[PDB]
Each structure stands twice: as C-alpha cells, then as structure tokens.
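In what follows, a structure is listed as structure tokens, so that the remarks can point back to it.
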Amino acid sequence: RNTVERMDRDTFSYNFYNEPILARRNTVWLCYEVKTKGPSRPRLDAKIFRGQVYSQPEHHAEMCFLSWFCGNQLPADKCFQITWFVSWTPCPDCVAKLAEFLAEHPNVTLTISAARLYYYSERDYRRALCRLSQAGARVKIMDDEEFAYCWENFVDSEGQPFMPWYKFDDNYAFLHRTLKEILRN
Ligand SMILES: [Zn+2]
Ligand SMILES: [Zn+2]
C-alpha cells in the first residue's frame, strides 16, 4: 500500500529541474500514486498504492511501471486512476506502448505530470503526444502544487519546504504554453 523510498533533496532538484531545453532524455525516477473507485460513482477516491519505479538498462521507467502494474492488477470490476511524476514527457516508443496499454486496460486512466517536455519541436512527437492525451491519458506540466505534493510525499524533506530555483516560474510558463499548443486540436 506504500512502498515509497524517499529520495534526497538534491536528487529531487536534479531529476525534476525544469529548464525547457531541447533534448531526448528519459526519466530515471517515476513516482506514482494509484487510486481505486469502481463503477465509477461520483466523489473520489480511496488510495491503494503509492511508490516509484526506476529505469533499467534496457527498459524505460514507463515500461517498468506497466510491468509492475500488470503483475499486480486484479479487480476488472473497479476503475483505476494512476498519477505519475516524471522528469520528461515520454518517448515516442513509450507513447505508442502506453496507447497500447490504455487500449488493453480501458478501466485505467493515467495522468502524466512532467517537469519538462521531451524534444518539443519535432512535429511527429507533438502530434503523437496530442493523440495520447485524447487516448485515455492526461498530460500536464508539473506546477507549484505538484512540486509541493512531490516534495511532501517522495522526498526526504526533513521539514524544509521546497525552494524553487532561478527562473522556476518562467520555465514553467513556457512549458505550459507550449504543451497547451501541442494538445490544442
Ligand atoms: Zn520494452
Ligand atoms: Zn521511453
């Protein structure tokens, strides 16, 4: 029900930095929450899981998560709402495989909260991410509330608050503007 291993503060600031560079990288840490529900009936939720997975030499973190989740999952009569905090929006490869997973598991919906964007100026990537955001995933840029939530629940904070780095707000604003253009259709 809780398998969190809290990261260091500096590990958190390293892997969730949000300078909106152009790069093809893949998240190392993937922090996740799993909520139940059922029919579904209005009003959330009841938490059943919170934890993290790590990239492995031949497996991006997103795929290790699908692996773990399908090794767990049982009640096809409940509906699952999954949240991820990741360093980057996923791969084209992972985008494709996530669309596949979502088509195989229609009781599941996924929210991806990313510190910044995977190579945001390739058009096939942008349109692939758009397609995924209507295929049963929500994609969003991590903002101050999600950085605070992450700090509170996945970081060895030891009572310090999260202190934003230089240009935190400009970085976020650009990322959020860009992602809303990508998702606009
Ligand atoms: Zn794979
Ligand atoms: Zn990937």
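Using the numbering of Swiss-Prot, the residues shown for chain A are 6-190, in order.
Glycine residues also receive a Cβ, built from the backbone N, Cα and C atoms like all the rest.
Database features (Swiss-Prot):
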- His65, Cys96, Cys99: Zn(2+) 1 binding site (BINDING)
- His65 to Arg: Nearly abolished antiviral activity; when associated with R-249 (MUTAGEN)
- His65 to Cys: Reduced but not abolished antiviral activity (MUTAGEN)
- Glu67 to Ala: No effect on cytidine deaminase and antiviral activity (MUTAGEN)
- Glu67 to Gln: Reduced but not abolished antiviral activity. Nearly abolished antiviral activity; when associated with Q-251 (MUTAGEN)
- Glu67 to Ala: Decrease in cytidine deaminase and antiviral activity; when associated with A-251 (MUTAGEN)
- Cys99 to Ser: Reduced but not abolished antiviral activityy. Nearly abolished antiviral activity; when associated with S-283 (MUTAGEN)
If you draw a 10 Å sphere on the Cβ of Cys96 (Zn(2+) 1 binding site), how many other Cβ atoms land inside?
20
Which of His65, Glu67, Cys99 (the mutagenesis positions) has the most other Cβ atoms within 10 Å?
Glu67
Taking the centre of the Cβ atoms of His65, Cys96, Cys99 as the Zn(2+) 1 site, the remaining residues of that chain with Cβ inside 8 Å are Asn31, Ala66, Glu67, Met68, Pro95, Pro97, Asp98, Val100, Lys102
Roughly how many angstrom lie between the C-alpha atoms of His65 (mutagenesis position) and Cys99 (mutagenesis position)?
8
Report, in whole Å, the straight Cα-to-Cα distance of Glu67 (mutagenesis position) from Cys99 (mutagenesis position).
7
Provide, as an integer number of angstrom, the distance between the C-alpha atoms of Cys96 (Zn(2+) 1 binding site) and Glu67 (mutagenesis position).
9
Three states by DSSP: which one describes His65 (mutagenesis position)?
coil
